[PDB]
Each structure stands twice: as structure tokens, then as C-alpha cells.
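Report on the structure given below.
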Amino acid sequence: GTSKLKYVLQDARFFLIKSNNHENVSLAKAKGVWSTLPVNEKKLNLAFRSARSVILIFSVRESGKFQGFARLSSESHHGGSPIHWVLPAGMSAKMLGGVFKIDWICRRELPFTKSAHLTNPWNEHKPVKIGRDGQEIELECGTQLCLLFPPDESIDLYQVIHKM
Ligand SMILES: CNc1nc(Cl)nc2c(Cc3cccc(Cl)c3)[nH]nc12
């Protein structure tokens with residue numbers, strides 16, 4: 001069912017995450033972590049304190065799809081587990097140094113063709129697929145986007161709800 005999902009998405013904030021390769025999204029799904037550039041890291045840390053749920057919606061560049069979405073479970077933290085990200089060009093391991101913990105809500109794909117009817121007021125009402133890494137997505141757009149994803153029956157939202 002979608003009732004627990006809607007409860008998780010209630011009053012959430014949504015951010016578009018653009019990854020330059022598939023390997024880091026695979027790593028994020030396996031290990032429950034994400035790292036981003038310092039400009040976006042500051043935005044997510046601020047949002048994490050401000051909202052019941054902060055939702056990251058992932059898209060690998062050139063894939064024409066979203067690869068799933070997840071909820072922040074912590075602010076960024078340094079040290080510890082040094083994630084072996086596959087670094088793109090012009091990207092250093094110190095730029096991706098802050099590590100957020102994330103709980104996946106959906107690890108299923110959604111093609112961009114399925115979200116063509118959703119526009120993002122915080123990006124000039126362009127289709128929600130369009131946006132830079134870290135672009136915030138307005139509440140109603142982000143909620144409907146997340147509801148378009150196929151259900152992920154491998155995930156039990158019960159423990160996610162407890163962390164709220
Ligand atoms: C684990 N974190 C990440 N992995 C990858 Cl492959 N790409 C990421 C981007 C997008 C981007 C924006 C500006 C410059 C560059 Cl080079 C890339 N943001 N976070 C990323």
C-alpha cells in the first residue's frame with residue numbers, strides 16, 4: 001500500500017540529486033550513504049533540521065531516469081568509513097568528504113517520460129527532471145513525483161517512520 005509512504009512524505013522537503021556515474025548510486029544503495037559538494041551539503045544540513053523528512057531523489061546523468069529516493073537520517077559527518085566513491089573529473093575526495101546517512105524508500109527506477117507532467121515551481125516550472133545537483137523540488141511536485149515510482153516491496157517503511 002501507499003499509506004505509510006504518504007505519511008513519510010507528509011510535509012517533507014525534496015531535493016534532486018544528480019550523480020555523474022552509476023557506481024556511486026549503487027554504492028549509496030548498498031551502504032546507505034551519500035556525499036555531495038559543499039554548496040549542496042550546507043543546504044541539506046539546514047534542511048535536515050527544518051523538516052520532518054528530507055527526501056533525496058536520485059538521477060544518474062544521461063540515464064534518462066530516476067534511480068530511486070531516500071530519506072536523510074543524519075546531518076553530514078566527517079571521518080570514519082572513507083567511502084570509495086568513483087570520482088568524476090574535476091571532483092576530489094575532499095569535495096565529497098561530508099557523508100550523510102540515508103534510508104532508502106524506493107530503489108526502483110522511474111523513466112523521465114513518466115514525470116513529464118510534473119513541473120517544479122522552484123526551477124521556473126521546468127519539468128522536474130530538469131535541475132542541477134541539489135535543486136530543491138516544491139512540496140506538491142516532489143510528493144507526486146515520489147508517488148509515481150513503482151512500489152518497492154523489499155522496503156518496510158515501519159522503521160523509517162520511527163526515526164521521524
Ligand atoms: C557521491 N557523490 C557524487 N558522485 C558523482 Cl559521480 N557525481 C556527483 C554530483 C554531480 C556533480 C556536480 C558538479 C561537478 C561534478 Cl564533477 C559532479 N554530485 N554529487 C555526486
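Numbers run from 1 along the shown chain.
Note that Cβ sites are derived from N, Cα and C of the backbone, with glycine treated the same way.
Look at Swiss-Prot and you will find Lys18, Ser19, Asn20, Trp34, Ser35, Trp85, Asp133 tagged as RNA binding site. Its Cβ taken as reference, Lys18 (RNA binding site) is surrounded by 16 other Cβ atoms within 10 Å in the chains shown.
The domain 'YTH' annotation in Swiss-Prot covers 12-149.
Remark: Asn24 (mutagenesis position) has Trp85, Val86 as non-local neighbours, by Cβ distance under 8 Å and separation of at least 6 in sequence. According to Swiss-Prot, the experimentally introduced change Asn24 to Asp (Swiss-Prot position 367) is described as follows: Abolished binding to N6-methyladenosine (m6A)-containing RNAs.
Counting every protein chain shown, 22 other Cβ atoms lie within 10 Å of the Cβ of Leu44 (mutagenesis position). Quoted from Swiss-Prot, the note attached to the mutagenesis of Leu44 to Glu (Swiss-Prot position 387) states: Does not affect ability to influence alternative splice site selection.
Residue density at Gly68 (mutagenesis position): 24 other Cβ atoms are found within 10 A of its Cβ, drawing on all protein chains shown. As a published mutagenesis entry, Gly68 to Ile (Swiss-Prot position 411) appears in Swiss-Prot alongside the note: Abolishes RNA-binding and ability to influence alternative splice site selection.
Its own atom aside, the Cβ of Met95 (mutagenesis position) has 15 Cβ atoms within 10 angstroms in the protein chains shown. When secondary structure is read from DSSP and collapsed to three states, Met95 (mutagenesis position) falls in the coil class. Listed in Swiss-Prot is the mutagenesis experiment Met95 to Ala (Swiss-Prot position 438), annotated as follows: Reduced binding to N6-methyladenosine (m6A)-containing RNAs.
Ranked by Cα separation from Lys18 (RNA binding site), the mutagenesis positions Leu44, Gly68, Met95 are led by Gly68. Using a 10 Å Cα-Cα cut-off around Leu44 (mutagenesis position), the recorded positions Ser19, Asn20, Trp34, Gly68, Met95, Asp133 reduce to an empty set. For ligand 1, the neighbouring recorded positions among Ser19, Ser35, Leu44, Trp85, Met95, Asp133 are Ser19, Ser35, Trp85, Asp133, by Cβ distance under 6 Å.
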